[PDB]
Amino acid sequence: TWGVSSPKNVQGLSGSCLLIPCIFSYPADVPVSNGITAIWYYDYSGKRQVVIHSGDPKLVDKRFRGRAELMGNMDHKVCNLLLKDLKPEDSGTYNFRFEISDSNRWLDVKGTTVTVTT
Ligand SMILES: CO[C@]1(C(=O)O)C[C@H](O)[C@@H](NC(C)=O)[C@H]([C@H](O)[C@H](O)CNC(=O)c2ccccc2)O1
């Protein structure tokens, strides 16, 4: 019962900040010996730019640096994403991924679509 659940659609005004509520889950029998890495991707099937990367921010795309931050407690299985200072180009799909081990990792196939308005 691996899974990720975040809203299908979210809306925000340009210049404003927007939060994407998110929670996830995985089997109680999976050992977690090195924490959980959290990663949010923008337009995964297109440009696939990294929005947030808890294991190493250097992987974060330059256009999202300083404008996106993770408001999630990995221990409580919360992956809320906060996007600050919204821009028209931020419109698109965001998909969350968490990694516990080489084989125990997961990418949400659904994802959340953001729409930025004037
Ligand atoms: C693609 O390979 C992996 C992965 O995400 O690294 C291997 C990983 O072991 C596996 N995790 C588990 C617990 O089975 C993982 C997982 O099957 C996928 O991330 C699930 N998501 C999707 O199937 C998917 C497919 C298309 C688009 C987006 C997501 O695939």
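Residue numbering for chain A follows Swiss-Prot, covering 20-137 in order.
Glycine too: its Cβ is placed from the backbone N, Cα and C atoms.
These come from Swiss-Prot:
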DOMAIN    20-136  domain 'Ig-like V-type'
MUTAGEN   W21 to Q  Loss of sialic acid binding
BINDING   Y63, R116, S122, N123, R124, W125, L126  N-acetylneuraminate binding site
MUTAGEN   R116 to A  Loss of sialic acid binding
MUTAGEN   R116 to L  10-fold loss in affinity to sialic acid
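Location within the structure of each feature annotated in Swiss-Prot.
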residue : record                           : Cβ within 10 Å
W21     : mutagenesis position             : 14
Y63     : N-acetylneuraminate binding site : 18
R116    : mutagenesis position             : 19
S122    : N-acetylneuraminate binding site : 7
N123    : N-acetylneuraminate binding site : 15
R124    : N-acetylneuraminate binding site : 15
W125    : N-acetylneuraminate binding site : 16
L126    : N-acetylneuraminate binding site : 14
If we take the residues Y63, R116, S122, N123, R124, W125, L126 that the record assigns to N-acetylneuraminate, their largest CA-CA distance in Å comes out at 20
The domain 'Ig-like V-type' (20-136) resolves under DSSP into 12 helix, 49 strand, 56 coil
Students should find that the Cα atoms of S122 (N-acetylneuraminate binding site) and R116 (mutagenesis position) sit apart, in Å rounded to an integer, by 13
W125 (N-acetylneuraminate binding site) and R116 (mutagenesis position), compared by Cα position, are separated in whole Å by 6
Rounded to a whole number of Å, the separation of the Cα atoms of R124 (N-acetylneuraminate binding site) and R116 (mutagenesis position) comes to 7
Quick note, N123 (N-acetylneuraminate binding site) and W21 (mutagenesis position): C-alpha atoms separated, nearest Å, by 9
CA pair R116 (mutagenesis position) / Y63 (N-acetylneuraminate binding site), Å rounded to integer, equals 11
